[PDB]
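*Asks:* This is the structure I want to talk about, given as structure tokens.
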Amino acid sequence: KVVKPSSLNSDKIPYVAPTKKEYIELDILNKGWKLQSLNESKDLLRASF
Amino acid sequence: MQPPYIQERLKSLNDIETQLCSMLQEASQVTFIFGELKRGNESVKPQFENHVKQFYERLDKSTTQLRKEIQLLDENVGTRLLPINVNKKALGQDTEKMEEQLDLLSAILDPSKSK
């Protein structure tokens, strides 16, 4: 009822030029999140056991 | 009481679930130790090999002995505990409840034993 649906149309945007700046920070931040998941994993397994 | 064979069969089964409980406990300690191993103190590193080896050897032989118990379920059909027919007790309830009654009469019959 809001609108006749033709809303989403294909479009093109280029990929941002890569550098050391964000991938190494992202992958070590993901290491950090997965070390937290390992911690929570060990804690939950200990409580369950 | 139950005949000999069933008693050691239940003892072996009880040993089986106690071994399973020990396996779960050792899983708990190995999960515990891996956490600080990931935290990066290397002092408890040697204990890790021992814990893993004992965990696996506890997991294996328990299942192995439970394999022997199921072979013994199949193999003991009509076997070791051989049949016996010396009056069958569902009938022979009439016979122990004959005997004891007369025993009571004896106690009634002799006044010197009623003390």
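Using N, Cα and C of the backbone, Cβ positions are placed for all residues, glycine too.
For reference, Swiss-Prot lists these features for the protein:
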MUTAGEN   B:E17 to K  Results in a decrease of TFIIK and RNA polymerase II occupancies at active promoters; when associated with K-24
MUTAGEN   B:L24 to K  Results in a decrease of TFIIK and RNA polymerase II occupancies at active promoters; when associated with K-17
MUTAGEN   B:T31 to A  Impairs interaction with RAD3, reducing the interaction of TFIIH with the head module and consequently resulting in a reduction of RNA polymerase II CTD 'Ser-5' phosphorylation
MUTAGEN   B:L66 to P  Impairs interaction with SRB4/MED17, SRB6/MED22 and RAD3
MUTAGEN   B:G92 to S  Impairs interaction with SRB4/MED17
*Asks:* Rounded to a whole angstrom, what is the C-alpha distance between B:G92 (mutagenesis position) and B:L66 (mutagenesis position)?
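*Replies:* About 38 Å separates the two Cα atoms.
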*Asks:* Do me a favour and check the Cα-Cα span between B:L24 (mutagenesis position) and B:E17 (mutagenesis position); whole Å is fine.
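*Replies:* For B:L24 (mutagenesis position) versus B:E17 (mutagenesis position), the Cα atoms are 11 Å apart.
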*Asks:* Mind giving me a neighbour count for B:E17 (mutagenesis position)? Other Cβ atoms within 10 Å of its Cβ, every protein chain shown.
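*Replies:* Taking every protein chain into account, the count is 11.
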*Asks:* Quick one: of B:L66, B:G92, which of the mutagenesis positions has the smallest count of other CB atoms within 10 A?
*Replies:* B:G92
*Asks:* Chain A sits near which of the mutagenesis positions B:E17, B:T31, B:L66, B:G92, counting only a Cβ gap under 8 Å?
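*Replies:* Cβ contacts with A, in sequence order: B:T31.
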*Asks:* Counting Cβ neighbours within 10 Å across all chains shown, tell me which of the mutagenesis positions B:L24, B:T31 comes out on top.
*Replies:* B:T31
